[PDB]
Amino acid sequence: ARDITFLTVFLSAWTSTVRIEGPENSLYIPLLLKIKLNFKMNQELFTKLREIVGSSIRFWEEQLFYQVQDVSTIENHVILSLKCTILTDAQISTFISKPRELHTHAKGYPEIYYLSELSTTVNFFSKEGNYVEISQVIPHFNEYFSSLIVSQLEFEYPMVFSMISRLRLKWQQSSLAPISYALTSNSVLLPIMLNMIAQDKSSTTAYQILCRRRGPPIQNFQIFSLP
Amino acid sequence: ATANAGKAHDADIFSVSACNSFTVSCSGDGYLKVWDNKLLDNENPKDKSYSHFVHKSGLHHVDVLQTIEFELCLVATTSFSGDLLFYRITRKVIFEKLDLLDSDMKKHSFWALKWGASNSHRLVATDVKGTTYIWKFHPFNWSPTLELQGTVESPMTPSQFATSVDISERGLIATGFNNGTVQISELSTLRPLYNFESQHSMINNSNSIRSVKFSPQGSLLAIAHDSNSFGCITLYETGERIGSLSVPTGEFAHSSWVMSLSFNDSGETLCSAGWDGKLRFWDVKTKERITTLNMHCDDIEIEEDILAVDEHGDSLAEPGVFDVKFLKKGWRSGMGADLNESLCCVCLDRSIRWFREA
Amino acid sequence: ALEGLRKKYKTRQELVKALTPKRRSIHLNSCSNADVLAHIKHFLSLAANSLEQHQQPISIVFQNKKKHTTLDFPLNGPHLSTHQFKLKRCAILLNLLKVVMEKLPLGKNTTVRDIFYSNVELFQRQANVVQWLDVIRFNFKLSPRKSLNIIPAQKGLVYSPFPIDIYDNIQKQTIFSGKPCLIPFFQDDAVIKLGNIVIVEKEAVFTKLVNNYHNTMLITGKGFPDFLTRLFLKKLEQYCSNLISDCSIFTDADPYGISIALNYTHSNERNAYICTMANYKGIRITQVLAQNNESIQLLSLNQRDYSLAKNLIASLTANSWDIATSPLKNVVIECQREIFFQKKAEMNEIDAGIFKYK
Amino acid sequence: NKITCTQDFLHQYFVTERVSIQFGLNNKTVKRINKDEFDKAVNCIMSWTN
DNA sequence: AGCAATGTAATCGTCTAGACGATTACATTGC
Ligand SMILES: [Mg+2]
């Protein structure tokens, strides 16, 4: 049971976690995806923190192209039920599952793993103690959930927390079956092309700031904006 | 009644002007053909055609300016691509092209043109879209300069062709348009005093305005338009209607469009130039026809000077008239130069014929 | 993971170009069926095996019409331009490269329309198929017209009172007398046999002449003529010039008709195949105002009708100077006349016997 | 492994910083903090209050 | 309906790092 838990970057002192349900050239795919944000802080504080957490629906719906369902709180958490808009179950089946069993041979297809939970453990240490101040945590909810996207979550998981890569996938997935249907009169190359699109590095946020920058207004990145 | 300058140009003459020394006339074949006003006894104006190539696209409008109070004379002309082409004609004759506008402003197609004499020389010109600019002359070691002082934007949306313009003495820039709506402004205020329209209350059509001329005093305002198959003239006294000069048979003054018309020096007559070929002289009091000048191509037996066939093969026995002008006293030379007031005309068969009555 | 990409490469540049996926830039180019078949098969196989085994992001690079575009597969340009839906051009390219494979060995040409209707939900337009065909035709040093077994769809229609007989060594097609059918299709070798020419537009006046028919043949590409109609006219002239006489285009007065006629008359400096008999006797604005002396026919010029009328004045007069003598003199004068007059005529409602001599 | 910082990479390389209106990725308020100094600081903060 | 042209929008070179401006690109007129 392989699990990956990102190291605690002390920006305040918090952590993360990616749970995977797979069997152990790979392709990572969203489940069917709940993002937990338990604070673990040893008032209305929980209410306002949940307000900031739920203020990111505009991000999750206009940048990552997700679909929020529940903002339920299981007694400690501020989880967000997220269902992918691009990688729907129909697409998940059609792109990879059909050739993964129809063309049964030593193909070399990428073994698809999964991921469901992203449990963040942001633990603030207020200078005055129990009391806090509002709008003072925006450059703390924006310099963690943007740094984590920039550093690794766009490299090792370019299908679930990548803005531009998912944008490209939803832009060019329509002409993804007829481009191999006209190349080998089959659909063998669909998993290979879908893995190559994820493996592309020229669509991550790292190689996108450093360019000629013809178009300014994209990748707002100002998530968890105060209402 | 005067020496006709037949076959002047070879594509199509489109306008004419008078300067008491010059009779500048642009045309479609690119070059002006200024004619000296003063002949001696019988010298044909054909050898006096001091042509000078200006722009190969073509020319439609032309207007001059004479200031004698040391003898600075200018000639403005607009092309069929849209360009102000001032030409300071000195005196033999030299065509020094002048550049008084920066290239930055030169982005639109100017259409109309008319000079305004100083009582402070002024020139205005309408754009194809409908904008109307207003310059001001500062000639004053020697550097003529055209300076802007206003621009009366077309109120309508979408905007029309903005056919004609005027710079009347007291100041009323009657910017005609392609369907009524004769914009009226002020030279020192740039604020539209009125905004006229076609008094016609018939079905929706395209009744264009061909000419807008004022009175020497500054009271009357002649308006020439067409009811899409005829010619009509309705006065807009400073629109407010005074009357509709026409002829009995209906409500029309000509059998085709009234392409151009001009006022007189005393403001007591209104000559007309129609596509029907006649020159019917109106009056501001009786509003009745005075005389008719039918045109035909049989004045000279020899065919080398007269033009009767167009480029395609039809017979121009019925030539249209694009522009006529009036000359003040002592402008033309010859018999009856001082006792009579002369006028010039431009026809379809490319023949400029100066005229004189009585 | 940045642990190995940030602490070892330490430059803003020299990294976005080095740590870029290894792209196999593939050229489309490397006059017979077997040669093009083998080259296209080599392209398809080299793309397919590279995607399958080596996992290589392909980069299709080719040449376009000379006055360079590269279609990368995984949109691997590190510049997210808003206008970037580039995989719908690549999947049409690679889909036409499969229809070429499926149609070359049969040796029977297929029209563009059938190919489009086979996969309409993918191509989404019949213009896209033609656009991408005229690129892989050029990149293969093949003629756009004599090409890899893809043909036009016979837009132009001809009425002829005598059975003309084409002769193509693809065997002969035959236009029949008195049956307004489409112009038959043939390659650029046929010896056309007869057993005059009046060209029209809009198919409406043409249908009216078919209904009336009071030895004149009625060639007519419907809008702006197609390649088949121009080849038909050219070969008809060059094989039967001693029979036919008085070719005459017939378009209305809009500054569109003067371009439809110009299509038959003469193309740009690179004008290989054009009918040279195009004596353009069109319905001009001086031919409607003469018959207007028997919903108005005359329509005022808008901002498209004119903007395109003064673009055939700047274009025609670019190298040739003398307007007095030129084959485009008639076009330039008629083009200036519409701009000056501000009103365009029509030919649909003013049908008469002018089309015939009598 | 561990994540870097959005500005650590943004400042190691020479970015003209005007992307704040375009990318919104420039927050000047806080930066990366070493784990040892942060730990000792929070320990001192807790020890002061008792 | 097979071909074409206008209009503007977007990107691509130069010249002052962004801008503007002087160029191509393809969508939306059109017959
Ligand atoms: Mg038409």
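We count from 1, first residue shown onward.
The header says electron microscopy, 3.3 Å.
Positions of Cβ are set from backbone N, Cα and C atoms, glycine also.
Here is what Swiss-Prot records for this protein:
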- C:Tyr117: active site, O-(5'-phospho-DNA)-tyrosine intermediate (ACT_SITE)
- C:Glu201, C:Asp252: Mg(2+) binding site (BINDING)
- C:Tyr117 to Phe (Swiss-Prot position 135): Loss of activity (MUTAGEN)
Among C:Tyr117, C:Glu201, C:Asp252, the recorded positions whose C-beta sits under 6 Å from ligand 1: C:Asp252
List of residues, in chain order, with Cβ under 8 A from that of C:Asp252 (Mg(2+) binding site) and at least 6 apart: C:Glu201, C:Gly282, C:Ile283, C:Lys344, C:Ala345, C:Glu346, C:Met347, C:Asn348
Gap of 9 residues [C:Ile170 to C:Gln171], endpoint C-alpha distance in angstrom: 7
C-alpha separation across unresolved stretch of 4 residues from C:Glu294 through C:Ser295, Å: 16
Conformational class of C:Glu201 (Mg(2+) binding site) under the three-state DSSP mapping: coil
C:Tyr117 (mutagenesis position) in three-state DSSP notation: helix
Deposited-model gap closure distance - 5 residues unmodelled, Cα of C:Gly195 to Cα of C:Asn196, Å: 14
